[PDB]
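I have placed the structure first, in the form of structure tokens, so that the comments after it can refer back to it.
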Amino acid sequence: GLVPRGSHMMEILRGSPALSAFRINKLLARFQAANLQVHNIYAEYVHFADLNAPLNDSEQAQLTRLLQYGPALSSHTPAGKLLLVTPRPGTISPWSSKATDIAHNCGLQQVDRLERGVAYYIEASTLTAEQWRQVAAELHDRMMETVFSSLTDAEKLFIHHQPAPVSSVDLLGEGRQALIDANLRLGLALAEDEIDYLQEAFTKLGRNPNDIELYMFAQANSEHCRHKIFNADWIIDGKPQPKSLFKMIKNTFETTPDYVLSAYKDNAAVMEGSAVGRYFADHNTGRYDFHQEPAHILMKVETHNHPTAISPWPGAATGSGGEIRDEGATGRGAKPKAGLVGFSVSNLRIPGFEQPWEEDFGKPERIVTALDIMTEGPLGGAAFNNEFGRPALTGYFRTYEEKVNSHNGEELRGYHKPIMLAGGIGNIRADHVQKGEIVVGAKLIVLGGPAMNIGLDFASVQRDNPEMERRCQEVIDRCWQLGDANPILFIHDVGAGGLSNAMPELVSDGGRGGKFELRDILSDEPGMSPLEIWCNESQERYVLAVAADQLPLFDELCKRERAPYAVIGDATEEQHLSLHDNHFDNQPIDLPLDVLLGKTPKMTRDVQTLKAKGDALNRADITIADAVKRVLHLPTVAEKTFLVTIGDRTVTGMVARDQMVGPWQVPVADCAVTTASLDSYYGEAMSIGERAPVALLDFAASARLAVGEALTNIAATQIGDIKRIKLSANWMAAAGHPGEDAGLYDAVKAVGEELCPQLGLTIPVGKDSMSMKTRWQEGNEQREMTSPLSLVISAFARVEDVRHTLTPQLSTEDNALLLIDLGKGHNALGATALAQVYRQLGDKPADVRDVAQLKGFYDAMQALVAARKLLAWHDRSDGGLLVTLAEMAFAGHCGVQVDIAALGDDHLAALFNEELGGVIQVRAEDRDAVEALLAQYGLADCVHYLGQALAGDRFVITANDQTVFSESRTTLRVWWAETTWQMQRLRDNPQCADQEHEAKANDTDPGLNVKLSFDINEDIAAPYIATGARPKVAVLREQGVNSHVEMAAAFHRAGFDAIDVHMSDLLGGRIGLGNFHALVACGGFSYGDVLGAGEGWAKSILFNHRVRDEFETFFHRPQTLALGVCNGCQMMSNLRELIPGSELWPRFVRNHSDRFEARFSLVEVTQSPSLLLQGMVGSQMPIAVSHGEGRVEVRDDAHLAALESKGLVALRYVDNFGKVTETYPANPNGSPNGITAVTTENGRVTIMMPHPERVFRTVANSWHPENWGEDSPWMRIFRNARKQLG
Ligand SMILES: Nc1ncnc2c1ncn2[C@@H]1O[C@H](COP(=O)(O)OP(=O)(O)O)[C@@H](O)[C@H]1O
Ligand SMILES: [Mg+2]
Ligand SMILES: [Mg+2]
Ligand SMILES: [Mg+2]
């Protein structure tokens, strides 16, 4: 391709088949059911290259080779109608940014931009023009993509547009009527008092406002930005209120300032951590050292509700992406550690799996369904968390949509506009918690990706480029790692409002002003107006202030990490903001700072209280037996595997407690626990409390239950003082809707003035979304879908001992199951899982019955966690005591024999109430002392003995001589799994979804088990470490690598001197491989896996003659070792032509499941010449798996038979039974003969997909036997490396 494109050339290069077997079969099945007779369909990826200069033969062959990737699926000769799906014109895709990155790092600077599209070849025959639009409609996303009829039509994606001029609003010429026209035209949605201020301010300044100044003002004075509702004065029932909603949340800090370092001063909150060894690479030596200093914990939770309703993937991705920015931009620089994902939607209504409570109430044409949000949403959120490298450790998922009789009578209550919750923790240094002072003349920089026209359904469609944020994070990292030499004076994140809010906020919080230059900002689309360059909500951008003489240091750091930066302005003494344009010689902005932060009348909400009545439960169709079946089928209660395994849970190697529990990997962990470092047992803990449907009956109860559930979910961890637990209050409501407003005040008062100050719980952070409703026309009537007052409390805490955390995993040993019913026998059935499941709302809901007992409960729980008196713990949340005992039996793979006689005469209420508390398991001999301890905290009238956990499959609930409920634990396990099975069927490979489900039906599954061939505690590297001689290992990384710090910590424990070797360090000629005898290619998402996972990394070595030679000399040397875990396994398997004895090596392509697999799979060490696996052969241990492209692919059977004969296989996936299996998920990728590790003939180079570096510590394993020391068996790989070098 060299078809006419201005001064540039557009090149058409073919690619591999885009869709695999089942995807094509699903498309054909989707066409049939729409009366579109399509015989066959074939999809093919096709690349488009915009070249600025010419391309020679060597360079042409190099471009063709970069674009050869993915699964080697059989290609078809194009036949039928061509339908090309490319992104919408004027839009650059995340693929395009990352693929072009590779071209530039491979020496092909002639390439301006690289875009991909999917060519569909439809053999349908005889379809009217209408039916063709229907076919095209099913092949693209109307919000992001467009359909073309020719491959040459893709020229529209690269059009050069002339920079648009600044428009002026003629206030001085047309009057106030010019601002009324601008408020309508530009879409500023300002109030009357706001337009009044804008009239006066510009009459004072005596000039016409530019469209840019007006748009900036709108973004700065929107309700969300200024937090109008939260700062507003209130009048409840004709009675004026003393405090505001924000001031009531601040009361929790005034009554409990304990352990808080920063609150309401940043875009996150900081609390006290522990003095642990912070591990990183020294700025001078390049060596990774342990820095013994206080590692303080930071936290923040965000929402991105409306964007998720329009486009799920971007809404969820940028939701976690903006939150990751809030964390990194805390103080003078911080580092994100772990994260939490949350969701609330309407009824799923899965085709062929409709539930008895689900009814179609319609939905706006403009928004997407609850099911589409649950397919594409979790994937987008996980895509960011996976590609950036932060583990998604805990969370919630709730479904609600019903014609309920609430506060405003009978109406539809649900979430058509969902709650997309994204949050997490991070670590920060003590001298970086506080924001530094901005000096006059401080250079104001924009760290991050080149802007595009994103924030202006269409304008609600976002963009996620997570590798860009990794690079940005690595710059923030090198900065706080410099100690007191940290260049960053002040750092703020970019988000709502774009640069128009971020910059005037950076200087304002510093007390300074600022002079900018529009042409110094990095732009990816030239045609933008000054309005668009400054007000666009483009992602992965940060704003920062750095001293003038610290600029050469910032440049050196950014270029080495490949993170784009641009100095756009200077900080000024005078409180004034100004933007300059060098292209037009004018000044787009010229305003005093107060003119922007300009106030008008403070909001006053004079509201009335409304209260629901709601009748008692109609128990006609309710039988305890059907109630159990119906409850376990409610998405809120049901297994959450489809939300857990799609997101990384093992990165940083600091993960102690992930969602998956026990040998059976059941996702029932109540909270998430991470270790503070890689050298301690101190840590962080995360939990979520939320009970939104209760706000339909009692507003104050739902709020209190959210604080209560967060506390009960956190209770199994060794925290100590309750004042150590810090809360985050995210409020979701529909402000204006009858009764919600007055009910928001009572809910904020209930937690802010009453419950939290009484327990000692601080709320140092929060956020608000105040328009949770959707309106549309159904027939001729208007329908509304209003959300309940949804409070999502996220509890954060410092851990004293990571090892002492309890899980729902029951022990079959002599035991006693004791229930702590904090509900005091109230047994409330209103607004429960049971009620919803039977299309009802109920009578009276659950609540914190006694404040002193909820505190007493926690203190008692802590007393038992420290004294090691508990065997297991699980709290009562959704679906009551039944679901708690069921989920405990699922995790323990055992039986339960309980008696609920002393729990009232109402058995349905005793089993299904969502009151606080739960079930603790103790040793039989310890029953008396534990009851006595629980009595010391005044909980004797709450503690009821239930029964015991028995070995078996029987789940029995009795009441004296009578049998209340008896069923097979496996039947309940499978029923509870049915929702995730169905979600994986429509999203992943149905073959894989079915195999995962059908393995749960086998009660004979022994779970993950261990077989060891060597001594796990024998440190064979000890005589070597004792000499003091520490050999150096090149811990290799490319832009987008995240699993390198723990890889360095693994070799360090073995006795190595781990050094940070970036690819830029080799390409820039700073570091050479000659001084090394050991190299390790690390894991991550280099280039966001674009152009094939690990292919861009390998080709930047291969095409660069100097670096290519540097690597070949390394592998060809007699005494060198090399490791390639994940990503780096994919990189090294693409470097075959450089490594000796790697002729028979396979490739690692997309998983058979077509999904990212974050598993804890069981492998076995097979006989291979591998020098890193010596002494380990025959062993069977669980390993950390986190990959989406790890399937071993051979060219034919000759390649596989030859690989097996040469004996190059090191690790194979085995099921829990012990045999080599190709069944999912025991084998997560679908690799032939279970391969995930191969080696060379000499055995010096070994590549593997699993992560031994993320699990080198026993506490870092999701499951491990209760006798294992500090080291896991995987610590031997690194020690074998030390003994081999001598
Ligand atoms: N959206 C999500 N993303 C990741 N994990 C989730 C999500 N939703 C739920 N989980 C996990 O599934 C498990 C059970 O969830 P759930 O029963 O709703 O929590 P709870 O224990 O408070 O009742 C937990 O381990 C939780 O962290
Ligand atoms: Mg919950
Ligand atoms: Mg729970
Ligand atoms: Mg639950």
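Numbering starts at 1 and runs along the chain as it is shown here.
Header says: X-ray crystallography, 3.0 Å.
From the backbone N, Cα and C atoms, a Cβ is placed for every residue, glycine too.
The feature active site, nucleophile is assigned by Swiss-Prot to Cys1126. What Swiss-Prot lists as active site is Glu1253 (among others), and the listing cites sequence analysis. Swiss-Prot lists 315-326, 394-396, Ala669, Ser877 with the feature ATP binding site. Look at Swiss-Prot and you will find 1033-1286 tagged as domain 'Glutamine amidotransferase type-1', backed by sequence analysis. For the mutagenesis of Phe217 to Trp (Swiss-Prot position 209), Swiss-Prot gives this note: This mutant shows a perturbation of the local environment, however has a secondary structure content and a FGAM synthase activity very similar to the wild-type protein. The structure shown keeps the original residue. In Swiss-Prot, a published mutagenesis experiment is listed as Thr674 to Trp (Swiss-Prot position 683), annotated This mutant shows a disturbance in the secondary structure of the protein and causes a 30% loss in FGAM synthase activity. A mutagenesis experiment is reported in Swiss-Prot for this position, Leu1172 to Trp (Swiss-Prot position 1181), and the note states: This mutant has the same secondary structure content and FGAM synthetase activity as the wild-type protein and exhibits almost no destabilization. Mutagenesis annotation in Swiss-Prot: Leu1172 to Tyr (Swiss-Prot position 1181), described as This mutant is extremely deleterious to the structural integrity of the protein; the structure shown retains the original residue. Under the heading of mutagenesis, Swiss-Prot lists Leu1172 to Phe (Swiss-Prot position 1181) and annotates it as follows: This mutant has a lower overall folding of the secondary structure and shows a 60% loss in FGAM synthase activity. Record note (Swiss-Prot), mutagenesis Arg1254 to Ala (Swiss-Prot position 1263): This mutant is structurally identical to the wild-type protein. The unchanged residue is displayed.
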Å between Cα atoms of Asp457 and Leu456 (gap: 17 unmodelled residues): 10
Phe217 (mutagenesis position) and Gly321 (ATP binding site), Cα-Cα, nearest whole angstrom: 25
Candidate recorded positions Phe217, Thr674, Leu1172, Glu1253, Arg1254, pick with smallest Cα gap to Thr394 (ATP binding site): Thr674
Where the C-beta lies under 6 angstroms from ligand 1, the matching recorded positions among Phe217, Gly315, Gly321, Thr674, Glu1253, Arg1254: none
Cα proximity to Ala669 (ATP binding site), best match among recorded positions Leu1172, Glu1253, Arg1254: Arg1254
For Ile324 (ATP binding site), the number of other Cβ atoms found within 10 Å of its own Cβ: 30
Nearest recorded site to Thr674 (mutagenesis position) by CA-CA distance, among recorded positions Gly315, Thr318, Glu1253, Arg1254: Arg1254
Rounded to the nearest Å - Cα separation of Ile324 (ATP binding site) and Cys1126 (active site, nucleophile): 24
Alpha-carbon distance [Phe217 (mutagenesis position); the residue listed as 'active site, nucleophile'] in Å: 48
Secondary structure of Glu1253 (active site) (DSSP, helix/strand/coil): coil
Length of the line joining the Cα atoms of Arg1254 (mutagenesis position) and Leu1172 (mutagenesis position), in Å: 17
For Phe217 (mutagenesis position), the three-state class that DSSP assigns: helix
In three-state DSSP terms, the structure that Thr318 (ATP binding site) belongs to: helix
Candidate nearest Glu1253 (active site) in space, where candidates are the recorded positions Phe217, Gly315, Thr318, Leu1172 and distance is Cα-Cα: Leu1172
Which of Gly315, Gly321, the listed binding-site residues, has fewest other Cβ atoms within 10 Å: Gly315
Three-class DSSP secondary structure - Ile324 (ATP binding site): helix
Least surrounded among the recorded positions, given as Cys1126, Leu1172, when other CB atoms within 10 Å are counted: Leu1172
